[PDB]
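Accompanying notes for the structure given below.
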Amino acid sequence: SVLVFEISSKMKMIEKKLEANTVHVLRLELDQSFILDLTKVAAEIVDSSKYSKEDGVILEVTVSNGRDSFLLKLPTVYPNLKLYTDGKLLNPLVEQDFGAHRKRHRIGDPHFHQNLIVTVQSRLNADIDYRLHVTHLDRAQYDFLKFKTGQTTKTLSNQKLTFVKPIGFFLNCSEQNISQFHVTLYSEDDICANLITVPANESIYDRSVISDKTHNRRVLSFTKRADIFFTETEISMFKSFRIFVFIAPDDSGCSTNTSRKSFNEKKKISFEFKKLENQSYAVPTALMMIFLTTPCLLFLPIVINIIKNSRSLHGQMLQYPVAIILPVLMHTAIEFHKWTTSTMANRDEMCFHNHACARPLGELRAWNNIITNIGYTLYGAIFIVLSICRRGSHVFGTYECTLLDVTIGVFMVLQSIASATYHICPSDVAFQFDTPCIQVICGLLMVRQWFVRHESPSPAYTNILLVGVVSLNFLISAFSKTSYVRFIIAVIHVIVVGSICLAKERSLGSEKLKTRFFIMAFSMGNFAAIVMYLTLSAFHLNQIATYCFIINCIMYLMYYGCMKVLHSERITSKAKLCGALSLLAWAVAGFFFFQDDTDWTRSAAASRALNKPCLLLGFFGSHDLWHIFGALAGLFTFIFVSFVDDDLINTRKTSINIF
Amino acid sequence: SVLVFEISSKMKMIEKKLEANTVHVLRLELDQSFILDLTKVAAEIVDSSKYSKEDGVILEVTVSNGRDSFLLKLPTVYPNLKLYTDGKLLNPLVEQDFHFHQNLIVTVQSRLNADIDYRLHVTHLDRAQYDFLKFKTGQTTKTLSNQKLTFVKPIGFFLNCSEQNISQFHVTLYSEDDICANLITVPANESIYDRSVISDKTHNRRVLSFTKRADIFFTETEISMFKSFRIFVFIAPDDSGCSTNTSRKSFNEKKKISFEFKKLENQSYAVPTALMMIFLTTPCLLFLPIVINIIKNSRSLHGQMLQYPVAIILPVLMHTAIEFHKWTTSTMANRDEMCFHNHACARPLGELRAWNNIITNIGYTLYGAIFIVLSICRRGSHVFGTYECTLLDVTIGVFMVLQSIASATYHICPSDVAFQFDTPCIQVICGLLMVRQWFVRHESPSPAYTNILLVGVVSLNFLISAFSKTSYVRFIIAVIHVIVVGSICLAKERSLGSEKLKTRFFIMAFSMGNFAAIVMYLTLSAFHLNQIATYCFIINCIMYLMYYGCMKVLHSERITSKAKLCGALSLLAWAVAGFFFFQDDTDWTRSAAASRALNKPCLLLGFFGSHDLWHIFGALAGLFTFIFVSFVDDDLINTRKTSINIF
RNA sequence: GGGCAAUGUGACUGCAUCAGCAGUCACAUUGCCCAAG
RNA sequence: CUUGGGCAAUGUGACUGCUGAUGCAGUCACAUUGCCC
Ligand SMILES: [Zn+2]
Ligand SMILES: [Zn+2]
């Protein structure tokens, strides 16, 4: 037999000893004062231990206030533990939901007032003691996202919170004239939590029909930061969004060492509700494009005048390996597919950007991290032209590095494609493909300088070079969770450097003039490197392949130069300038790349907790300066290796120092 | 002010009226006469059209009986329509729960300031279409015939495998009516409607929108993780996710459903597997007296191990590196909803839902390791005979070994991923056999011609898929097709001398061949989208070998008897090995549901299906059309490289 | 293994100083056509 | 032109209530001492 119990509009701690087979129905008269009042309820079970033998559902609270409802099927179950208390929210009433009026405070024609029905239950034949804990967030906090005229960012401060006391919000855009929205949730204390947004129509606790695919509800873990972004199209699709911030007891999905106060520790939180407006970065891009075209002055005094001094093809067109495109194009196709055919919230849930200052442009959330890759595809289409513009004669100078330079061009372009397709959704997918084209190019430069004084280098070496780089990258990715991955990299690195030493020795005859020093140099440098990335927790798994590859490239090129100067040939002054500039550009590219600070060895929240702010214009971060100066360094190294052996074009192909 | 209302067991259709700002709770005292009675409590809104102006929700019915509670926020809306009636189920009480009695609260609120009328049906299901999955001793199959399933009466099920001592379970639903439906199952302790934090990240509940068929496979690592399962089969209102149009969408119609509960036990198919390997080593009777005899009669490496293109592997070992990562990290219940096999012949093994479409992809990696050796061990005369095609036939080797990797993972489970990669490799093999027989009389054909052929196929394979959903894709496979075959015609006359007795009688074929194929697939919707690029290819190969098989004898050269019989079987294989491929019928255009309705029963031994055999016979034709082009000109072995014709 | 009293923490309800927010009643201005004198 | 009434919003203060911050006291939980039959 039910026992209705009127509740007071003022009391928030309702301790009632529920009898056996009795079903309380509390009741709270809602009036003009509860419009847009987030009503959060919270149950409990007193002396929880006494029921530790009975399993499943014990108590059942079913709050409801006419516009929404939910159930609390105590005691909740979790991947770790069972809790005997938990709170949920309610879609608050609105001004419409108990009628519009003029004056007189419900004059007397109608007498309308909603009501909040709190039900209780028990599956036990025995008696239970609960503690309902109804509270309220008034209109001052829910539906706080109304903006005044000439305002863009409203901000809370230290909004307290607790496992049994979450916070919501109500972003309505159509009724607010909003284009783009970007939330931000600071915090200080490492206590796991959950941000959750849902369009207004739609409800959180209710499961969907084939949900995991039909799911417009993002759910973001976070400890010290989380960010949202309501794109223009999502706004025009749903028109009104409910933000929530739940919070969890433990740190399972967040970390390993767990907080002590189980489901009891309050955690601070702030917010930032920005109201952006669409903007195309024409000024920030300006300084870039001009800065990526000042070094092109290195063609006017040299090459554009040589082409003026001159003013099978089917066979090479068919023998040039163009299945070297397929890795990067396949990965960019897969990535674009998985991006476009994803829900509008699975993007913000899955793409771990640097939402610190990842500047957006329409649908894309990090424009700078993308369009700064145009340095490459600008310094990529150059090489593919210079070579095919000055390919000749065949009796003086060294052999022609025509097709190898065309391949360095095709890969300087594929680098931009891979980078701008991985900086759309930087998730931990099986294949990284940000650096691997940089690695392939820093291999091709080595092969060019290895073969330039023997024969025309064939591009078919890019086949094994690419297979090596791609297999190594997939390997690093797939073994990232264990501990011996840096040992795998150490041993493969050793095998490669040893094979290179051997190929060196079996090409000349073990001359003490060159090999005795060269082998030693390589082995000591690369063993220093193996140490530096096998004992130090500052080389992540992403960067070790790139560092070893660019170090091999730099070392072999400096050795080429050292042997050219020891044999007493001339290195033109422009070549020395180009070499020094390539060295310092690679140095800058390093100093910037080293702060990638991205390792999928940690959980989601630990990766959203990182926020490295940008440096220039509020548009250039650190990874983007890497993207630029990598292209600069590639261009400078390429121009170097295309200039140092120019002064020998007046020497026969017989008296050339072979090495 | 609340209003209690007791209702005994005699009222099923409770009709009441709801005043302004009022709240009705009800109660139907339950006793031991209600245990294991799966109940459903639905609500409506009388005079529905009167409320068509109010936006949002009207009633909030919250049934609850202690053990199982849920909600009803009428009118539940759907992307096509708003239903003013909905019903849900209840986990019945357990015998342990039994002076003493359990009850059934039904709160009914109302946000509307005006009055509301409503009804309240209550229904029951037990003793059948529930608790029916109890197996007798030594019983592995239980069956139900023409079970009614109306929208007002969803069917329930309870599988308690722990007590039933089950290891692997299978569930099938044959039907006949073209009515949408839904099939959801959950772990015992879980509910159906209740979400939680990262619930989607633990969404162990499956949903198989099924028109005519649906299948449920309960693995060993599911049973051993939840130990008890709940099954339901609803009737979805609209045909959006399960069909195309609002054709007869307005209805609440009955539906007949069957079942077949098969309690499989894990095993290995030593009978049919071995009956295949011996089938793929008998047509190897050709290598008996010839290839291993020349070696006995016969009894740079540092550079060509570099100048060989090994970057042609990556288009596959990158793709399969993803179809795996997507198979492992996919939740244990997501695999039954994302992977659309052909469960009429998809015999399982260990974990995989299909081991008849994977272990028959060993006819390739077996016929692959032969071409890799019988070409390397068949070159040792370097001024006699045709040029040694012993580097190319390493690729045709590899691309017969790759094909047994891109395919035997596309048959792990075939999502509608961007790249199909079941045929692509076979397409290229039938390509190389052209480049080989082309350059066979001019120069040792460098394998680097794949670099331009691969990017050809993969692009034409990605181009197909991206525009698979649109209506004008088949016209794109006309312009891309015509362009290349036009060149391959033009590329001939610019090499031979435009001899009309040869060229004008060779362009006449590809003009008549490819065109006759275009209209065959451009006007007729029998060649599905994926199968056209392949049949385009294998024809270019066969024609270019009917030609090379003629231009040899047309120039009055003799062919050896072994090549006579070899090639004559290749035509027999490529003819039958098409007929089986001709029944794939996997068009990712149609809806998810109908893509499950396909069911082609096993052909032989209950382990060989139609699309299965295209994986075997695609290896015979892949072999006979290789031995052919390496034995066709053996008679010319005693003729100098100058006294030979050229074409 | 048990309870009591303290030590320190972590929650919790209601008093006291400040914040945004809702409602209540009264104030003041404004123009307004139709109606008439 | 003035009054009577109606509209509407601006902003005016008056009162009530909510939510978050610093202290104030007091209830509940966890670990160390002392005691006990
Ligand atoms: Zn990048
Ligand atoms: Zn297949």
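Residue numbering for chain B follows Swiss-Prot, covering 34-131, 144-344, 425-505, 510-776 in order.
Cβ coordinates are placed from backbone N, Cα and C, and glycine is handled just like the others.
Features reported for this protein in Swiss-Prot:
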- B:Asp130 to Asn: In pk3321; defective avoidance behavior in response to P.aeruginosa (MUTAGEN)
- B:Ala173 to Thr: Loss of binding to shorter than 100 base-pair long dsRNA and decreased affinity for longer RNA species. Decreased RNA transport (MUTAGEN)
- B:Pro199 to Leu: In qt10; Failure to spread gene silencing signal. Loss of binding to shorter than 100 base-pair long dsRNA and decreased affinity for longer RNA species. Decreased RNA transport (MUTAGEN)
- B:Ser536 to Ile: In qt2; Defective in dsRNA transport (MUTAGEN)
- B:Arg565 to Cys: In qt4; Failure to spread gene silencing signal (MUTAGEN)
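Structural mapping of features recorded in Swiss-Prot.
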{"residue": "B:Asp130", "record": "mutagenesis position", "Cβ within 10 Å": "18"}
{"residue": "B:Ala173", "record": "mutagenesis position", "Cβ within 10 Å": "10"}
{"residue": "B:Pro199", "record": "mutagenesis position", "Cβ within 10 Å": "22"}
{"residue": "B:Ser536", "record": "mutagenesis position", "Cβ within 10 Å": "26"}
{"residue": "B:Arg565", "record": "mutagenesis position", "Cβ within 10 Å": "22"}
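80 residues between B:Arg344 and B:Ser425 have no modelled coordinates; the flanking Cα atoms are 21 Å apart.
The Cα atom of B:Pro199 (mutagenesis position) lies nearest to that of B:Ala173, taking the mutagenesis positions B:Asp130, B:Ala173, B:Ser536, B:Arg565 as the candidates. Close contacts with ligand 2, defined as a Cβ under 6 Å from any of its atoms, occur at B:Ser536 among the mutagenesis positions B:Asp130, B:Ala173, B:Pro199, B:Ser536, B:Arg565. In sequence order, the mutagenesis positions near chain A (CB to CB under 8 A) are B:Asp130, out of B:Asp130, B:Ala173, B:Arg565. Proximity note: of the listed mutagenesis positions (B:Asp130, B:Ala173, B:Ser536), none has a CA within 10 Å of the CA of B:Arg565 (mutagenesis position). Where 4 residues go unmodelled, between B:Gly505 and B:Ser510, the Cα positions on each side are 9 angstrom apart.
DSSP assigns B:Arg565 (mutagenesis position) to a helical segment in the three-state reduction. A helical conformation is recorded for B:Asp130 (mutagenesis position) in the three-state DSSP classification.
A straight line from the CA of B:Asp130 (mutagenesis position) to the CA of B:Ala173 (mutagenesis position) spans 22 Å. When the alpha carbons of B:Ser536 (mutagenesis position) and B:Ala173 (mutagenesis position) are compared, the span between them is 44 angstrom.
No coordinates are deposited for the 12 residues that fall between B:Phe131 and B:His144. The C-alpha atoms bordering this gap are 10 Å apart.
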